[PDB]
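Enquirer: To start, I am sharing the structure in question, which I have written as structure tokens.
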Amino acid sequence: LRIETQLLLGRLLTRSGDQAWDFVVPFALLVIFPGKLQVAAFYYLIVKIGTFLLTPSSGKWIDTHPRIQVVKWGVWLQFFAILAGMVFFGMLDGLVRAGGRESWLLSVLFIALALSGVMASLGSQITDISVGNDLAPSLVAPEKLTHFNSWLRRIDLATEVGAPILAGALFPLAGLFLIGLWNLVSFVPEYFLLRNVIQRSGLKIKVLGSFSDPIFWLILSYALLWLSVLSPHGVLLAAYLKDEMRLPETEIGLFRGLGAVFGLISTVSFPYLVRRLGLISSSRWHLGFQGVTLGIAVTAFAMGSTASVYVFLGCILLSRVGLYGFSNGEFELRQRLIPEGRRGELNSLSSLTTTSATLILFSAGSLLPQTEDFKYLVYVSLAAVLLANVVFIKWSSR
Ligand SMILES: [Fe+2]
């Protein structure tokens, strides 16, 4: 197997486990704490805030340690965070059936589960930056990164779609433990693939404030897109389509499942324009395409009838092609421009800015819960996309 293929292989194997575990966690939490949707929501809060605080620290860490040390810590931190996740899950489940739903021990085991969620989240982040933003631009020719990145995206999408199917089949919470074992095993092949490629190549040879770097505006333009509720899997939109739009749930599900389809189209359209028009302009056209498509979607949203609801949803799906396109573009731009010595720091600034956006989106769905308040979330989402377009146009003047 070639170098570029080995990198994609380890990614594919570990992702299918990631997407599987990330799928059953809310459902498992629902089994242990039924009727309390606040539990699953509070779990993901601790993870995101936990990963947040630990992001700049890990960034400086990646830049001051051997690559084989980042990979080792990056992967095995996930391995034991999931292993502990299974244990605490089993203890939580076992204790509840035993009748201890109102004890301090239940809370301690939940914080433990949450904290293990933080570590897995962190290790996954350290690994993403290591594999995709350090090892890849060090092993793969610059003219072949666009091809590399497309297959990364398809891995994400394939496993995203493959997760509810396989894990849904496998899943007292015994199916959850078959998911975790899958997830655990899935970590191993990549670590050794990553270990061995380092040991036999020049990757061993690497010599070991952030907002004031020009590439932050590239980072900011991508993070702004995370401040959006105009997404097929967005819960606020799914709820809105159900009650205010009075759409069939069968059609809401179809709209949801077509997100990965249009995302896959980007892996065809975006590399094509890069080969024809170049990296920057391709990112511009795709990012602009998202703006125009969403701009039409919002125009139809108000007003406003139940006849424009498909123009609303249809243009959202079209914007997914543009969104996923610019995503690979901004990603490759960080692969190409970020200096080797600051790959851990600057890419962590990226994760920090996207995590912040997600946290704001959490706080927006909590402070604006009404379905009559959804109207403002549409207007703000569009604004964030339009601002992103301006910020990226300005930056691309380089
Ligand atoms: Fe994995």
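We number chain A the same way Swiss-Prot does; the residues here are 7-177, 185-221, 237-426, in that order.
Header lists the method as X-ray crystallography, 3.0 Å.
Cβ coordinates are placed from backbone N, Cα and C, and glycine is handled just like the others.
Feature list, courtesy of Swiss-Prot:
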- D24, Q84, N196, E203: Ca(2+) binding site (BINDING)
- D24 to A: Slows down the kinetics of iron transport, while not affecting the iron binding ability. Complete loss of calcium binding (MUTAGEN)
- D28 to A: No effect (MUTAGEN)
- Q84 to E: Complete loss of calcium binding (MUTAGEN)
- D162 to A: No effect (MUTAGEN)
- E166 to A: Slows down the kinetics of iron transport, while not affecting the iron binding ability (MUTAGEN)
- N196 to A: Reduces transport activity. Complete loss of calcium binding (MUTAGEN)
- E203 to A: Complete loss of calcium binding (MUTAGEN)
- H261 to D: Complete loss of iron binding. Completely abolishes the transport ability (MUTAGEN)
- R348 to M: Complete loss of iron binding. Completely abolishes the transport ability (MUTAGEN)
Enquirer: Near ligand 1, meaning Cβ under 6 Å from any of its atoms: which of the mutagenesis positions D28, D162, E166, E203, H261, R348 fit that description?
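Expert: None, by Cβ distance under 6 Å.
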Enquirer: Counting only other Cβ atoms and using a 10 Å cut-off, which of the mutagenesis positions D24, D28, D162, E203 scores lowest?
Expert: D28
Enquirer: Within 10 Å of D24 (mutagenesis position) (Cα-Cα), which of the mutagenesis positions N196, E203, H261?
Expert: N196
Enquirer: Compare the Cα of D28 (mutagenesis position) against each of the mutagenesis positions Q84, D162, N196, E203 and report the nearest.
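Expert: The answer is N196.
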Enquirer: Here are some mutagenesis positions: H261, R348. Which one has the most Cβ atoms within 10 Å of its Cβ?
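Expert: In terms of Cβ crowding, the pick is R348.
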Enquirer: Can you give me the residues near the recorded Ca(2+) site, meaning same chain, not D24, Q84, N196, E203 themselves, Cβ no more than 8 Å from the center of the site's Cβ atoms?
Expert: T20, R21, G23, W27, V81, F85, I88, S130, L197, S199, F200
Enquirer: By CA-CA distance, flag whichever of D162, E166, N196, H261, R348 among the mutagenesis positions is nearest to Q84 (mutagenesis position).
Expert: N196
Enquirer: Just to verify a number: CA distance, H261 (mutagenesis position) to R348 (mutagenesis position), in angstrom, no decimals.
Expert: 12
Enquirer: Which of these mutagenesis positions is closest to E203 (mutagenesis position) if you go by CA atoms: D162, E166, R348?
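Expert: Of all the candidates listed, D162 is nearest in space.
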Enquirer: What is the Cα to Cα distance in Å between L221 and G237, where a stretch of 15 residues has no coordinates?
Expert: 18
Enquirer: What are the sequence-distant neighbours of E166 (mutagenesis position), meaning same chain, six or more residues apart, C-beta distance under 8 angstroms?
Expert: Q25, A288
